[PDB]
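See structure below.
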Amino acid sequence: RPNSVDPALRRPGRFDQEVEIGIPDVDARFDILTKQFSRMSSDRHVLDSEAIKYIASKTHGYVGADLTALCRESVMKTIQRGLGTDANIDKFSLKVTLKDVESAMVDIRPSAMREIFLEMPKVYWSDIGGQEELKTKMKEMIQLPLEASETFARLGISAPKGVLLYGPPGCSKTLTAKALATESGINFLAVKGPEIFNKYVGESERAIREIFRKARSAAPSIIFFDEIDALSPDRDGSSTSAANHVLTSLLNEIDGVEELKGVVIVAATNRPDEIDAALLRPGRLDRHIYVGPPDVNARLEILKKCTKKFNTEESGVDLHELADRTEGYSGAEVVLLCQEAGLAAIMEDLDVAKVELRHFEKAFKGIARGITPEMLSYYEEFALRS
Amino acid sequence: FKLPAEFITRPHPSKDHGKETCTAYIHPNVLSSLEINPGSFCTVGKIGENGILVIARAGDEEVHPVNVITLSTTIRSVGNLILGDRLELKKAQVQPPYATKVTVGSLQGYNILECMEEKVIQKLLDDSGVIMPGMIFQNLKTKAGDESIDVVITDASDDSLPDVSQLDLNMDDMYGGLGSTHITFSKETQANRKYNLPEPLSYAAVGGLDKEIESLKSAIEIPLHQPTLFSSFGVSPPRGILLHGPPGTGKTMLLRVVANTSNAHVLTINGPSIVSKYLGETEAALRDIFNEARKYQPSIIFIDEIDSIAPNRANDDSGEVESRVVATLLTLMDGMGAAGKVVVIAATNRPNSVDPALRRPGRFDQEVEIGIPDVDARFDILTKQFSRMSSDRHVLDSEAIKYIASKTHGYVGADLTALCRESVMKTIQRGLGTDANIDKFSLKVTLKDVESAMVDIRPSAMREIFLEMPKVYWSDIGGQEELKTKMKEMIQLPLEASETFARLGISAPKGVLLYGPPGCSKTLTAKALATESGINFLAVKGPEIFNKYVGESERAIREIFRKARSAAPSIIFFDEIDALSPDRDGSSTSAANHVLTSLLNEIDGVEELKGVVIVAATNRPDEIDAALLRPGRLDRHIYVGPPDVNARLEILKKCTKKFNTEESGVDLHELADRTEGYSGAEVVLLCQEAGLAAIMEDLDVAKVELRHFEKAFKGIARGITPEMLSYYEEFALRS
Ligand SMILES: Nc1ncnc2c1ncn2[C@@H]1O[C@H](COP(=O)(O)OP(=O)(O)OP(=O)(O)O)[C@@H](O)[C@H]1O
Ligand SMILES: Nc1ncnc2c1ncn2[C@@H]1O[C@H](COP(=O)(O)OP(=O)(O)O)[C@@H](O)[C@H]1O
């Protein structure tokens, strides 16, 4: 670390030349992997160019030492699998394949020790149900920065890089971020809010600084937060100085004498009035999305998707009357209702190819929406006030 | 002027016959320095155990270095001389008079050999030396029938004037070609307990950890015994294996066993003894040790208590011996050998306190975790321990061993060995006190002394993350059949219909909530479910995880969740959830909020735990945080209210089993009808009070009568109120 170096050495009269070797990118990692494979030659392995490219793309934050460790652990896993299964077969017969490498990179844990910006899984569009306005704003806020940099430079619009996601819990608040991680293809990173708190004091600040530096050096990406409602409230409720330090560090990173045009920061919150006034200021987190409960069409799509495994035609349900009746619920509520209906169907005679209407009615009667109109009124008041 | 201070042991090369007992390849300048005739005996100080093994000395071919010497694998096995022990050179003692008996043992065999004996005596004492209490040699080749048979000479009865002589060598004078007194072959005796020579403990003694035994076995003969197989790939093998776990699990006995079972050279370090004021002395010593290890291809490095040697960066910058040693060790073990055959064994207590730089896949990609033994492992350990003393020294049925293993829930292998030690202590002291010095062999081991041993041991592992609770069957169940069927279906879903869930996409809610009276029907039901389902059970209490320190509860919860996930699909149950869920109402500290958020985002957040099942039982559900009571997780709700008539009848019959129902005159129905709704705990208390009243009259009683029941019913109140039942019903209907 150059910071720990004595500034007397760090002088233009002494050390005017500085050589910095940053973290390898996708191209450098691919080159290193190709060189390593050429080093051990094609006798001991069979790897294609697309396989190496896929491995390099998957290892977004790994380093050359990490790549060598991955290759070594894949070698041990292949050797032990061959010994266990093939009963001491020829070494060159099994050589190196891709499944052992995938298992090794899954089990090795990513390069960032105790990282908080995790790589959450992806899911395709037809598995996503929600309103079209949120999807339109989604396409808005992804299409503007990627292919409007020149327009912003010529027009002075720049990038606000601030979007606030407030809405009822459990209804597609993080679904938009998940679909964005799937569709965009850019390296996505997500933080669980309460995970930032640890027993040690000061570790959170340095972890945030190092992960922000990694995001800056890892090409323009998108940054998303799961539940900022655990760190934002410091004046409404009692909190330690660590939370205030985290809040002011985040404020300085977002708009404190620094600008991050490449990356876009989006924050998702459950309670709308627990965000601190300093954090909720013009210039940051400007965009606000209602992202309320799913409409009739989204609920119908979710019901059809859940009933897709079952036989909808001979079950007698039109997939629309049930959705109309189940109007006060949400996506998660509909999902759990379908799960309970399936459980009631399977508890009768084990495997079933359908779900009965009486079982669905019983499940609906048993379960409750769990959502109160006063919270919706509070959300509306917050929307009008902001 | 050579001044040899320490010596190193090394196997005799080329095998064959040669000397094979009196090789003694010591360089001639060392022979002249000690001023002792080469054609005489010699001793290898081996840092202690004075007397050693007086063995005739010889000379080398001037190629053997001074540091290493040859004492023959026979003497290595006899004295348990592990390759790597520090040695010293001392002059020979007085010659012994003669031999008296000498008798073979014929280890690991059924004896009665005759056919393949073929006059062993000629080959038995054709070699020089041949100490009569100890010898081990290869089977060689006797007639047909190949196979492997070893001969041991355990028992000894010769008399030596100096008691310093540990193994009392004797002269050899046999008659043969190509007899002592009264032959030599007699019986298949084990190692004699009169002298009690050290034994080469193997994997047979270690039990209950076989699953990791195979893992360590693979870790030890992938790089070492098969170097060409790994070198065929050319990616270099890891040079370090990390062993960690709670103290007392037996890492050192295990590393000792794996060192003894391997004939290759090993390196051991005292640890803090190396630490010294001089900055470069430690570096030079470690570099010399590493160079010596590299010079001979078969070498294994053992580094015990490495945590103190390698402290964490942020924990403390103490000074003196510090990160410079860590850096030089990294640069060394990552710098010399490309393929080689070298492994470093690191033993530590707390992996977190160890340097994270060491805990990297680049050098320490192999991690070994040795958890505390479970019921099966403890039972195996006890069975091995009693098999060590065999049936001659004690008699105990396997049922008693299983009962003791079930009773011992938090004990470790060291704890069990101790427990046996004070069991023997209690037996000895009781025999001395009562029998007045009779032959105590007949008394042997019983159950009363062992029970007193569990009573008086008071193990220090009471505060542990793994807990076990006594098991009950369906007979002890008092409840309604509706909830029984519900929980049976719930437990049968993930274990049986996993493929149905996968194909239909229904999956499992993995959340069960049990709200009921604080009396009973939760803990006992959980006990019986654990007993019958056969799935691993973890008992976690509410106030137990709460302590003065802030953040320790979160770390403990994360650790227990991780090891439960990695310890096969198991059910997780919390005894008290109301002690942590209310945070806004009770103005709880940040630790409780962090714990609640962590459990919320781990039960059904970012990751799905399909294998494990989460079940919760608590009281007063309305006081908990609304975040936990959210749709999608813990959706299942069971009334689990007061027991019905059948449940109370069964409980009363079970409590009255020790009594005579027909003699007491009670019909087992009117009492339950009267006390139909209070609780089950008060029923148990009433039964205990009635029994106390019955035994108050004339000590032991063969019956309980009805007056005692009436007095117990009148004296003991209910303590239950309709308003809590109304509140529970209101909560049930609102959900
Ligand atoms: N699985 C086991 N098999 C046999 N003996 C065992 C086993 N586990 C523990 N022991 C006994 O434990 C005793 C001491 O073990 P040892 O001192 O090596 O523990 P350790 O786990 O390395 O120590 P610590 O964890 O406290 O640092 C030995 O006498 C040994 O017989
Ligand atoms: N089509 C679907 N089928 C099944 N599960 C889904 C589907 N869409 C979203 N989910 C689940 O719903 C969750 C949505 O999270 P969300 O409720 O937005 O977070 P929050 O609780 O912070 O509002 C995701 O974790 C995802 O696993």
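Per Swiss-Prot, chain A residues shown: 391-776, in order.
This entry, so its header tells us, was determined using electron microscopy, 5.9 Å.
Here the Cβ of each residue, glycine as well, is placed from N, Cα and C on the backbone.
These come from Swiss-Prot:
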- A:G557, A:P558, A:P559, A:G560, A:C561, A:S562, A:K563, A:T564: ATP 2 binding site (BINDING)
- A:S562 to G: Increases ATPase activity. Loss of oligomerization (MUTAGEN)
- A:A569 to V: In drg1-3; resistant to diazaborine-mediated growth inhibition (MUTAGEN)
- A:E617 to Q: Increases basal ATPase activity. Reduces RLP24-mediated activation. Does not affect interaction with RLP24. Prevents the release of shuttling proteins RLP24, NOG1 and MEX67 from cytoplasmic pre-60S ribosomal particles. Does not affect the interaction with pre-60S ribosomal particles (MUTAGEN)
- A:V725 to E: In drg1-1; slight loss of ATPase activity. No effect on affinity for ATP or oligomerization. Resistant to diazaborine-mediated growth inhibition. No defect in RLP24 release from pre-60S ribosomal particles in the absence or in the presence of diazaborine (MUTAGEN)
- A:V725 to L: In drg1-4; resistant to diazaborine-mediated growth inhibition (MUTAGEN)
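Positions of Swiss-Prot features highlighted on the structure.
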{"residue": "A:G557", "record": "ATP 2 binding site", "Cβ contacts under 8 Å, 6 or more apart": "A:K563, A:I679, A:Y680, A:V681, A:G682, A:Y769"}
{"residue": "A:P558", "record": "ATP 2 binding site", "Cβ contacts under 8 Å, 6 or more apart": "A:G682, A:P683, A:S720, A:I761, A:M765, A:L766, A:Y769"}
{"residue": "A:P559", "record": "ATP 2 binding site", "Cβ contacts under 8 Å, 6 or more apart": "A:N660"}
{"residue": "A:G560", "record": "ATP 2 binding site", "Cβ contacts under 8 Å, 6 or more apart": "A:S720, A:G721, A:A722, A:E723"}
{"residue": "A:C561", "record": "ATP 2 binding site", "Cβ contacts under 8 Å, 6 or more apart": "A:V681, A:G682, A:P683, A:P684, A:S720, A:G721, A:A722"}
{"residue": "A:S562", "record": "mutagenesis position", "Cβ contacts under 8 Å, 6 or more apart": "A:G519, A:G520, A:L524, A:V681, A:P684, A:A688, A:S720, A:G721"}
{"residue": "A:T564", "record": "ATP 2 binding site", "Cβ contacts under 8 Å, 6 or more apart": "A:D616, A:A658"}
{"residue": "A:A569", "record": "mutagenesis position", "Cβ contacts under 8 Å, 6 or more apart": "A:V513, A:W515, A:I518, A:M528"}
{"residue": "A:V725", "record": "mutagenesis position", "Cβ contacts under 8 Å, 6 or more apart": "A:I692, A:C696"}
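Taking 8 Å as the upper bound (exclusive) on CB-CB distance to chain B, the recorded positions A:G560, A:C561, A:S562, A:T564, A:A569 give A:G560 in sequence order. The binding-site residues near ligand 2, defined by a Cβ under 6 Å from one of its atoms, are A:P559, A:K563, chosen from A:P558, A:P559, A:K563. Under DSSP, A:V725 (mutagenesis position) is assigned to a helix (H, G or I) in the three-state scheme. A:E617 (mutagenesis position) counts 24 other C-beta atoms within 10 Å of its own C-beta, drawing on all protein chains shown. For A:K563 (ATP 2 binding site), the number of other Cβ atoms no farther than 10 Å from its own Cβ, over all displayed protein chains, is 20. What surrounds the ATP 2 site, by Cβ distance within 8 Å of the Cβ centroid and not counting A:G557, A:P558, A:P559, A:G560, A:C561, A:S562, A:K563, A:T564, is the set A:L565, A:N660, A:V681, A:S720, A:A722 from the same chain.
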